[PDB]
Amino acid sequence: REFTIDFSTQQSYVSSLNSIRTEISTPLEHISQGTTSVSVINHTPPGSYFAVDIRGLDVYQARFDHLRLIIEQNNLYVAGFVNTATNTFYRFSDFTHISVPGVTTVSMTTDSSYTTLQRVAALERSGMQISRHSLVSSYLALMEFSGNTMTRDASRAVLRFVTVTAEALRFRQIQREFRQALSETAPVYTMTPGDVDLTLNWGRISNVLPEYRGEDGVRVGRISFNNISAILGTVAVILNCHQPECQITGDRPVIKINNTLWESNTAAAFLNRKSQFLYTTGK
Amino acid sequence: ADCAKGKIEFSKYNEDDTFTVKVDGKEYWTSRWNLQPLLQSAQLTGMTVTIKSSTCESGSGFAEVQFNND
Amino acid sequence: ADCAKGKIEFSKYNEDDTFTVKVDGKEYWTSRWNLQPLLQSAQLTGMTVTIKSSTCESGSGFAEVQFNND
Amino acid sequence: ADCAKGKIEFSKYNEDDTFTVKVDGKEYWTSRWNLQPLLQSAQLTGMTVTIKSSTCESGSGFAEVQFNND
Amino acid sequence: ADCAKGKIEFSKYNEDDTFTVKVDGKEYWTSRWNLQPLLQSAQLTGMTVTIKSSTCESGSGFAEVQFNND
Amino acid sequence: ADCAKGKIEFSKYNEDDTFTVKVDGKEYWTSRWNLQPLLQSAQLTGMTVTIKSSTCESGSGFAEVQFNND
Ligand SMILES: Nc1ncnc2[nH]cnc12
Ligand code: NA
Ligand code: NA
Ligand code: NA
Ligand code: NA
Ligand code: NA
């Protein structure tokens, strides 16, 4: 399966993401309004991927059109990128189970993690800027990339593209914030600590939202949603809770406390303290 | 004896550093400090607690309590 | 007496190792260390706390507090 | 020996300040104070624990326990 | 004075018995063990903490911190 | 030395009261009492912890650990 994410305008970009979501996921019964929902990725065999053709980096022009991202469908991870001009698929080391037919696959030594990417890129995601201009730069860097080991510039490009494709697919918050960079004023999107926190809690959020039944709020670690519009405005797609995982430990997705749905692990993590006086004095 | 079994209706830290919980309509207090976080946690997560004590007078002390998620 | 009843608006650990909570617009502090994490758990979870004391002036101390869920 | 591995079925604070957990249908008690909140948190979240002790019959004591992510 | 305000970016216990937290891009440390669970709970629940000291600067010890859910 | 940076695969309370965590396939123990609830909270929430110590062989002890949100 292949989809295009067209960066020409906010409309084309959002339309692109919505079309992907519609095809690969199913709205949660309890968090859906109109056709805007938190959707659960439909189950697919492991190894399944869909391709994303990057378009519109230069608004509405069939230029800079040789970049394709290979996305593992069950977790929305960018497994690597394809230079369609050289018919080469640069695949991260942790995605050797993703095979793409018809392209030359270059198995990389670099893995897909943000810890690795940020190191190699010498770029932290918190505060990372992404603009139409840097996506063009990112594109050029990936088209110029060669080799089995990510370079700083290719890593910066992957960080930027993963954010505006996979992370935006997962989080409507990032789709909303980033899309402003596509407008004619060409402002800069700056990834916030909150954006970063969301991405780091995707699996946890995924395990909790299917349990939502209209509670006043949802608390997942550092993440808080006070009402359904907050949920919808923040999250678009979650893992199928039937690399990111739905379970960290234990087997209880949630605990409802004072009409707030809490990730049980979060509550367990501040309810596991012994008596303060005994704690502090028992050095 | 099982003095009371049910959800904790309210808990309360007392001026004498004891801790009170109301379960199934009756209040019991304990002087065991580590029961404070244990009981608050049970109250917050909805655990059924079974207060046990040789004597079960209302407003009586206890130092044995079973915790069940259900 | 019930000084204040409501959700903890903010809590604050103080340099003298006392701990302050703001409930229903008034600040109260306790020197009971055990209450620090219990109040934090209550604040995190939106418990309704009732500050009790023989002195209810905002900025006053307390060592008795009830914790209620909704 | 690894005596029981599974979720905590119930826990109980005992009069002698030891703390009991029922795992894999067997009851085990520990006098390690620190284990109380840790076992209760494991319990509320359904964390699998492995009780280790010299004897594995229900009623045995333990001072070692592993908290698993199963 | 308010030194830093924000969620806790990371916390760290050092061999020298100091506990560092990074808030709003600055590191502060405290050796008050009472603050460890409070700060870590704030960190894992995303509370906004306000580090406070008579004098604010990077790397100074602190023993006053306010906790807010948001 | 930079021993491990990863999630806690399991934690264990040991008979000698030290506490072990397995991170990046290696086991590290700490006798630092303050760290027990903190390490379990890290395990419960999947925090990435960074353990540093003079030696990094599995079975080494540590006192320094950073709790990351990423
Ligand atoms: N390569 C990647 N693709 C999507 N989400 C990611 N999160 C971290 N690395 C990622
Ligand atoms: Na569309
Ligand atoms: Na669909
Ligand atoms: Na859970
Ligand atoms: Na009694
Ligand atoms: Na008072």
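Using the numbering of Swiss-Prot, the residues shown for chain C are 20-89, in order.
Quick check of the header: X-ray crystallography, 1.8 Å.
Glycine residues also receive a Cβ, built from the backbone N, Cα and C atoms like all the rest.
Pulled from Swiss-Prot:
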- C:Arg51 to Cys: Complete loss of cytotoxicity (MUTAGEN)
- C:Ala61 to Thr: Complete loss of cytotoxicity (MUTAGEN)
- C:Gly78 to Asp: Complete loss of cytotoxicity (MUTAGEN)
Which of the listed mutagenesis positions (C:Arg51, C:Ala61, C:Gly78) has the least company, meaning the fewest other Cβ atoms within 10 Å of its Cβ?
C:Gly78
Could you tell me the C-alpha distance between C:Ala61 (mutagenesis position) and C:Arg51 (mutagenesis position) in angstrom, no decimals?
16
Taking just the CA atoms, what is the gap between C:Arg51 (mutagenesis position) and C:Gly78 (mutagenesis position) in Å?
16
Please go through the mutagenesis positions C:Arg51, C:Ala61, C:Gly78 one by one and keep those whose C-beta falls under 6 A from any atom of ligand 6; give the result in sequence order.
none
DSSP secondary structure for C:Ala61 (mutagenesis position), reduced to helix/strand/coil, please.
helix
